[PDB]
Amino acid sequence: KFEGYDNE
Amino acid sequence: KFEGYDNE
Amino acid sequence: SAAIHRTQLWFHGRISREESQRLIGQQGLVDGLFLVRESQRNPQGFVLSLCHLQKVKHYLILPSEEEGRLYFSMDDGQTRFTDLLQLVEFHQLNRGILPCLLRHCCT
Amino acid sequence: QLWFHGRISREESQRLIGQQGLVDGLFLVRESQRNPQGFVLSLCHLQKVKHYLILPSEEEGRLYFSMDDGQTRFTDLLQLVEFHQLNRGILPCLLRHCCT
Ligand SMILES: [Cl-]
Ligand SMILES: [Cl-]
Ligand SMILES: [Cl-]
């Protein structure tokens, strides 16, 4: 996870 | 899987 | 810089997130429409901007080093690529962590 | 390129890999003699040679190669090999050394 991005 | 091969 | 991804039609340089969203919106908002851009502040990092279900999502791509070899990843090293071209070519056929395939270069 | 050995047999692939050391990650790709439209990735792991079938497939008119019935798809054998030099996938180890 990366804050402000859609990675999951 | 495939008979005779090591794919798993 | 003269990295190979700079020869690719999906690479748009240092455009902003809002810019990428306008550019993708102007080209139809078609599913799988995508581009790759440089992060405005992450050293050597990139962002994959992708359209799916009329919504534009953004996936951070970060560099990392394993021993002395560099690789790029969107998932903290679960899936690793030597360069952005290998990452993009993989995700044209495999969804991976993405909600759909990369289908059309936004240009 | 240098990892592709054409239409050699399984026993020959094992002899070639043994002759070069039986090192983990040593591999070659050969045309399958028992599946003419397929290929075999022959790989050394833990001082043992294993063989993985690569089969072609079509979805929506798009051709691809896969070792796991389309869960992971590749446009060509080079892309499959390059992916597995960094990612294990279904393989027990990474592809590290090309077998001459
Ligand atoms: Cl968030
Ligand atoms: Cl923003
Ligand atoms: Cl065989």
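Shown for chain C, in order and in Swiss-Prot numbering: 422-528.
Cβ atoms here come from the backbone N, Cα and C positions, even for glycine.
So that you can see what the record holds, here are the features copied from Swiss-Prot:
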DOMAIN    C:431-527  domain 'SH2'
MUTAGEN   C:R458 to L  Impairs phosphotyrosine binding by SH2 domain
MUTAGEN   C:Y480 to F  Global loss of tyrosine phosphorylation. Abolishes interaction with FHL2 and HAX1
MUTAGEN   C:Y492 to F  Global loss of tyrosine phosphorylation. Abolishes interaction with FHL2 and HAX1
MUTAGEN   C:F511 to R  Abolishes dimerization. Abolishes activation of HRAS
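Sequence features annotated in Swiss-Prot and their locations in the structure.
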{"residue": "C:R458", "record": "mutagenesis position", "Cβ within 10 Å": "22"}
{"residue": "C:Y480", "record": "mutagenesis position", "Cβ within 10 Å": "23"}
{"residue": "C:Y492", "record": "mutagenesis position", "Cβ within 10 Å": "19"}
{"residue": "C:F511", "record": "mutagenesis position", "Cβ within 10 Å": "21"}
Name the mutagenesis positions, out of C:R458, C:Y492, C:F511, that lie close to chain D, meaning a Cβ-Cβ distance under 8 Å, keeping sequence order and answering 'none' if none do.
C:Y492, C:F511
Please list the DSSP helix, strand and coil residue counts for the domain 'SH2' (C:431-527).
18 helix, 34 strand, 45 coil
Write down the Cα-Cα distance for C:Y492 (mutagenesis position) and C:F511 (mutagenesis position), rounded and given in Å.
14
Given mutagenesis positions C:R458, C:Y480, C:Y492, C:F511, which are under 8 Å from chain A when comparing Cβ atoms?
C:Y480
Rounded inter-Cα distance in Å - C:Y480 (mutagenesis position), C:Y492 (mutagenesis position):
16
How big is the gap, in Å, between the Cα of C:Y492 (mutagenesis position) and that of C:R458 (mutagenesis position), rounded to a whole number?
17
